[PDB]
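The block underneath contains the structure these notes are about, expressed in C-alpha cells.
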Amino acid sequence: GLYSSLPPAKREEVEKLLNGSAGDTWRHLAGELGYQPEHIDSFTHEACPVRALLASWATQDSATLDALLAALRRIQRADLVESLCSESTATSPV
Amino acid sequence: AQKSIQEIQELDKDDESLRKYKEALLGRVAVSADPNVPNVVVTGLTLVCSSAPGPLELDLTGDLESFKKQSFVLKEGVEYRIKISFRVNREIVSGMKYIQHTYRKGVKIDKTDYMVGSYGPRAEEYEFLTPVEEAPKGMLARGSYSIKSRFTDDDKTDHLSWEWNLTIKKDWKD
C-alpha cells in the first residue's frame, strides 16, 4: 500500500500526533530512510519539519506504508506504529 | 455630448472592472446563517502540555468517524491539559457542559464533566482549559485509550460529540 492511499484526516493526524512526540523523532526516521546529514541540519532549523518531511517523502514512490512502518520499527517506534495502523489496515464494520 | 466628456469620465472604467469581484458574492449567499448549519460547534481540540516539546491539536466539524482510529502522543505518568475551542454564530446558550470519558483497552473506567458556563453569538471562538490530569504507566498500559467527548446545554441540546484515541508512549521529549 502507498501513503497516498490513506484518508486526508490520517495525513493530518500523522503530523498532529508527532508534534507531541519528541522534537527529534522525525530525525531518527530520516536517518533510517537514508536522508543525507546536511538535509537533517536544514530540517531541524524549521519550526515544524515533521510536516514538510511527509510531503517531501510523498514526492517519490518509496513513500509506501510498508516502507514507513519498516523504518519506524528500526527506531523503536512500534508503539506509535500500532496506533496509526488502526486506520492503516482493512477495517470497516459500519 | 455623447463623445467628448468621456475624456474625464474614464475613472469609472477603473472601478467598473471591480464589479466582477462583487459578482462572486452571489455564488455564496449562505453567510453561515442558513438552517443547514448548527448553532455551536467545537472548531478543534488542543492539548497544552508544559512537559511536552511542543503543543498538540486536532481539527473538528468534519469526519468524526476517522478519529475512532487515529490517536494522540502522551508520556507514561505525565501531566497534561485539554483545551476545547468552539464557535457561536447563532444565539446565546447557557448551562453548557463538556463531558470527557476514558476507556482503557475498550473498557470505560470513569468519566469527568467540566462546566464551561454560558456564551453569546460572537463571530469568533471561545476556549476552555481543564485542570492538571495525570497519565497511566507500564508497557502494557502504552496501548490506545479511547476518549469520548460530548457537548450539551441546559436545554438538553447536543451540539457535537466525538471520540478519539490516545497513545501513551514511553518518551516524547528526551
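Going by Swiss-Prot, the residues shown for chain A are 334-427, listed in order.
So this one's solution NMR, going by the header.
Cβ coordinates are placed from backbone N, Cα and C, and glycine is handled just like the others.
A:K343 (mutagenesis position) has a Cβ environment of 17 other Cβ atoms inside 10 Å. A:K343 (mutagenesis position) carries a helical DSSP state (H, G or I). Annotation of the mutagenesis experiment A:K343 to A in Swiss-Prot: Decreased interaction with ARHGDIA.
Sequence annotations record features per position, and here Swiss-Prot assigns domain 'Death' to A:344-421 based on sequence analysis.
Listed in sequence order, there are no same-chain residues at least 6 apart in sequence whose CB falls under 8 Å from the CB of A:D412 (mutagenesis position). Here the residue is the original one, while Swiss-Prot reports the published mutagenesis A:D412 to A with the comment Decreased interaction with ARHGDIA.
Looking at Swiss-Prot, the entry for mutagenesis of A:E420 to A says: Decreased interaction with ARHGDIA. Other C-beta atoms found within 10 angstroms of the C-beta of A:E420 (mutagenesis position) number 19, with every protein chain shown included.
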